[PDB]
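To start, the structure under review is shown below, and the notes come after it.
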Amino acid sequence: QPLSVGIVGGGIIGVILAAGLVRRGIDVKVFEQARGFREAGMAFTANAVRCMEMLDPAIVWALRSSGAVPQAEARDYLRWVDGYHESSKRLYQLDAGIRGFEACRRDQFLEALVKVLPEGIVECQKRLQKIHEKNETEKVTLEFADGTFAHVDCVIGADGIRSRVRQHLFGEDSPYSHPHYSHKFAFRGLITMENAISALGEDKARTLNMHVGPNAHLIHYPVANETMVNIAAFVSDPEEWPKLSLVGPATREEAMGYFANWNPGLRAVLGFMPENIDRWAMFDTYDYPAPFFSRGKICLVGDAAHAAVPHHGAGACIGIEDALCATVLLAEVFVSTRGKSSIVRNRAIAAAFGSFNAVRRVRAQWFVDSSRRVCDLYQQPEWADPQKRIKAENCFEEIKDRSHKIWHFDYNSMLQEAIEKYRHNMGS
Amino acid sequence: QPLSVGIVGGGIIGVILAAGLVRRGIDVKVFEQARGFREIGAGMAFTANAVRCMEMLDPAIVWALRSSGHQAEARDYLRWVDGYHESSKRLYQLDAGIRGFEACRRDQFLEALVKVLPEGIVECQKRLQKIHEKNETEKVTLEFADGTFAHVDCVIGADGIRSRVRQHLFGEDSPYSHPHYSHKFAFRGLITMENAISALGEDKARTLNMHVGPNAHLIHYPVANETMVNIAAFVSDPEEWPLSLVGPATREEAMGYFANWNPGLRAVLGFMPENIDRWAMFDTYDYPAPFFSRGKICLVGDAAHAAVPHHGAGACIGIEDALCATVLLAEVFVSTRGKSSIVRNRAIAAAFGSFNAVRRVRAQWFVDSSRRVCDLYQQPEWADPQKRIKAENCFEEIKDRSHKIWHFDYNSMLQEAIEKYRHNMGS
Ligand SMILES: Cc1cc2nc3c(=O)[nH]c(=O)nc-3n(C[C@H](O)[C@H](O)[C@H](O)COP(=O)(O)OP(=O)(O)OC[C@H]3O[C@@H](n4cnc5c(N)ncnc54)[C@H](O)[C@@H]3O)c2cc1C
Ligand SMILES: Cc1cc2nc3c(=O)[nH]c(=O)nc-3n(C[C@H](O)[C@H](O)[C@H](O)COP(=O)(O)OP(=O)(O)OC[C@H]3O[C@@H](n4cnc5c(N)ncnc54)[C@H](O)[C@@H]3O)c2cc1C
Ligand SMILES: Cc1cc(O)c(C)c(O)c1C=O
Ligand SMILES: Cc1cc(O)c(C)c(O)c1C=O
Ligand SMILES: Cc1cc(O)c(C)c(O)c1C=O
Ligand SMILES: [Cl-]
Ligand SMILES: [Cl-]
């Protein structure tokens, strides 16, 4: 027969993983708890877009048909600005090259992706409650909350930051089963490009900028074809977060209080927002990172494995690499065990998930820490004191090192290492 | 605002190129002169490199290939053997590794490939007669023998060794427009694995070996699940090819060219059906393409660099071309969204220019190298037993040449390809 893979979670990574798997002949089901919803925006590095292409070129097509339509060709730049002093001097700039980042709306991209898939791959209102493992040779059983069941040769948790599949591995009372608070949260909202331009200038208004300063920072970029500018404003919170929901209503005047000393251009951007906005809490896996991404015939991927604070803007890139590593590994399982017994085929699954863990965990968990580390540098208290300016500006070399370690990932090597580890684990 | 490519030729390359373009959102039409399939029951094999190239074009291509053909994982070895002397001693061997090669039935692979494509991509009974190019900003018009026409932003010739798009580029009276004789031809036929063993041993009969000797060489490997072995015997021809490039031949005609060769090999020939086939071997060596593309017209596969088959990898070189041309046209598609008609058509030609720069050297090296290694398989020196020392150093050259085919850095080809396209654009 073929090999069946139950993917729990119909987010970006689950659906991309699925698309890569069916394009290779693997039987896939995606179980998503929500009711065909996408209830925001995200960005991919050029490296991740090449990973997408290797999964299935239609994915990249979906990405670019969802987004927008932009004489020479523009290079993509991360830029940092002093947010605290009126100097508002441009501190640093990182060149990511042509189409170094490519952008979509999360909900439009997912919709396009599912159109690309065969029919009846995605099952909605399928909330996983329990996993029943048995022998390596038996199918794994998924139990859902509406009383239904599925049977699959192996299981992938693409079920996000609050992964149920993760709870199964470490235990519901283990801190390793849950995310925890980064003691930061963000205000988000939009403003008119005209308003934006009014406060920052046409040049700042039309590019992405991080404004640094003490214990907080703010980022903004143009959206909806340079008519609107999106604002995300991040602040510190010495208090624990109450089951209070991670997202919640807030007001512009609350956000303005945190930036009261900051420079006037920046305080304006804030004042031009709707009176009512969101407050998103930033949880992640930093405090209690997974001891393993895989056990037996169960593998975590994306935010289920390594959910990160969003301050490299690449968290979903790490998950796309995961998807590619898991797709290529399971393809090698399919082809190398094709004529063999049920025992070899199930051993090979476990051997592949063992290779996955071996090759992906260090980089994924490095990235989770890195995402906190760079937030710290964007929020150094010494951005306040102009006599500590050399110290504070010295951070950018490390930011650059970390950025390039993300963007320049050698995924061909990862795949090679993974195939080699798979074959080793099989006794070969 | 979509980009239409007319592929002339529904062969393996034209169809794989199509599969790559459509998966990336490009409007493709494939124009095939034949009514259905040909090359029934033939096999072919692809290097692992070429299979990774296919996966990059569309992973579904690789699925197709694999549905068209305990203990450990097997390794793939090329083997040479002395075919002249009584000793028939193993001469050299080369490790290609796990899945170093993957094989299939051509017609079943092509047919599986067509199921992967959407409907209506391929139009049969469409034999390109003439190409009409107006201005770079206007569409290229294709005229077919049935009197219908077709209009496309650009044209890819994937129409094979006798490419009609090639004749258009260089002139139907140029010799550069036609392949020519390599002064070798081939006898093909099957025998039963039963008989194959009795003449060679179980060892030789159940794998691929090339038997070398003076002015001729033989290769055999198994088929129909190791129930039959397939023979190809290549011999030298001083004369010109008059006449039709395929023809019937007799077992005895082939045995004549292998009179002095050792008895195991002679026996193999002996065991063929009375009637078999003779195939002339043409290629683009004598008059190689001055360029693979001009304006909005580009050649790929055999249309551009048809080679004699003694490296066994000519489709692989072609799949490389399809990968480069797919990645290039996709870069045109995205780099030019919202630009004008003018710019988009300069983008196409700029991309075809980069195709030419990046591929033409490797591809024409491969044509040469194919004749070259054939010459090493057929050194007159194999018979002379005082030159069996110089003769046998050929194999360091076979190895380097094989590795240059097998370890192609195709990611660097794509990189160089994009950078040369940007350069051509003014970027
Ligand atoms: C504000 C913000 C901005 C970001 N910007 C970027 C950016 O610019 N670039 C970038 O690369 N990344 C970015 N990220 C990261 C990105 O959002 C995530 O890393 C990415 O969504 C992770 O993929 P996922 O599909 O695993 O997660 P999710 O999208 O959260 O997918 C989880 C899915 O599983 C489902 N699910 C959960 N529990 C169950 C269950 N029990 N049963 C069934 N289904 C279940 C959920 O309903 C959901 O559909 C950003 C993140 C945030 C928060
Ligand atoms: C005996 C032999 C064995 C080989 N074994 C291998 C092997 O194991 N591995 C490997 O990689 N390579 C192998 N090769 C090389 C391989 O067969 C060729 O390189 C390959 O088939 C080229 O494919 P193509 O699509 O470019 O051309 P072709 O396969 O020749 O197809 C061209 C297509 O265009 C069509 N066409 C022609 N003129 C027109 C026109 N005017 N209008 C419309 N359509 C037209 C033809 O009908 C045909 O269908 C072998 C070659 C030979 C001779
Ligand atoms: C690319 C990107 C997108 C984004 O949404 C955020 C918050 C970022 O910090 C970055 C890069 O640093
Ligand atoms: C090992 C491997 C397998 C594979 O299928 C693809 C896509 C690769 O590029 C690599 C690279 O090492
Ligand atoms: C399938 C196949 C094709 C081929 O061309 C060679 C040289 C091989 O050794 C194998 C398998 O071993
Ligand atoms: Cl992120
Ligand atoms: Cl060939």
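To match Swiss-Prot, the residue numbers of chain B are left as they are there, and the shown ones run 11-79, 88-260, 263-447.
The way this entry was determined, per its header, is X-ray crystallography, 2.2 Å.
Here the Cβ of each residue, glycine as well, is placed from N, Cα and C on the backbone.
What Swiss-Prot says about this protein:
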BINDING   B:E42, B:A55, B:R124, B:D322, B:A335  FAD binding site
MUTAGEN   B:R206 to E or Q  Abolishes the catalytic activity
ACT_SITE  B:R206  active site
MUTAGEN   B:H235 to A  Converts 10% of substrate to dearomatized product
MUTAGEN   B:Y239 to F  Abolishes the catalytic activity
ACT_SITE  B:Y239  active site
MUTAGEN   B:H330 to A  Converts 11% of substrate to dearomatized product
MUTAGEN   B:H331 to A  Converts 71% of substrate to dearomatized product
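Swiss-Prot feature annotations superimposed on the structure.
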| residue | record | DSSP (3 states) |
| --- | --- | --- |
| B:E42 | FAD binding site | coil |
| B:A55 | FAD binding site | strand |
| B:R124 | FAD binding site | helix |
| B:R206 | mutagenesis position | strand |
| B:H235 | mutagenesis position | strand |
| B:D322 | FAD binding site | helix |
| B:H330 | mutagenesis position | coil |
| B:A335 | FAD binding site | helix |
Most crowded position, judged by CB atoms within 10 A, among B:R124, B:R206, B:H330 as recorded positions:
B:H330
Among the binding-site residues B:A55, B:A335, which residue has its Cβ surrounded by the fewest other Cβ atoms within 10 Å?
B:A55
Measure from each Cβ of the recorded positions B:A55, B:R124, B:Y239, B:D322, B:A335 to the atoms of ligand 5 and list the residues where some distance is under 6 Å.
B:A55
Hey, how far do the C-alpha atoms of B:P260 and B:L263 sit from each other in angstrom, given the 2-residue hole?
5
Across the 8-residue unmodelled segment, how far is the Cα of B:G79 from the Cα of B:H88, in Å?
19
Can you tell me which of the binding-site residues B:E42, B:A55, B:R124 is spatially closest to B:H331 (mutagenesis position)? Compare CA atoms only.
B:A55
Proximal residue to B:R206 (mutagenesis position) among binding-site residues B:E42, B:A55, B:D322, B:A335 (C-alpha distance):
B:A55
Once near-sequence residues are set aside, which residues in the chain of B:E42 (FAD binding site), 6 or more away, have Cβ atoms under 8 Å from its Cβ?
B:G19, B:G20, B:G24, B:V140, B:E141, B:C142, B:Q143, B:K144
Suppose we draw a 10 Å sphere around the Cβ of B:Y239 (mutagenesis position). How many other Cβ atoms does it contain, all chains included?
20
Excluding near sequence neighbours, so keeping only residues 6 or more apart in the same chain, what lies with its CB under 8 A of B:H235 (mutagenesis position)?
B:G101, B:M228, B:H229, B:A251, B:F252, B:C394, B:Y397, B:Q398
For B:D322 (FAD binding site), list the number of other Cβ atoms lying within 10 Å of its Cβ atom.
27
Scan B:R206, B:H235, B:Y239, B:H331 for mutagenesis positions whose C-beta lands under 6 Å from an atom of ligand 2 and note them, or write none.
none
B:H331 (mutagenesis position), number of other Cβ atoms within 10 Å:
24
If we check Cα distances from B:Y239 (mutagenesis position), which of the binding-site residues B:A55, B:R124, B:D322, B:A335 wins as closest?
B:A55
Rounded to the nearest Å, what's the C-alpha distance separating B:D322 (FAD binding site) and B:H330 (mutagenesis position)? Just drop the number here, would you?
15
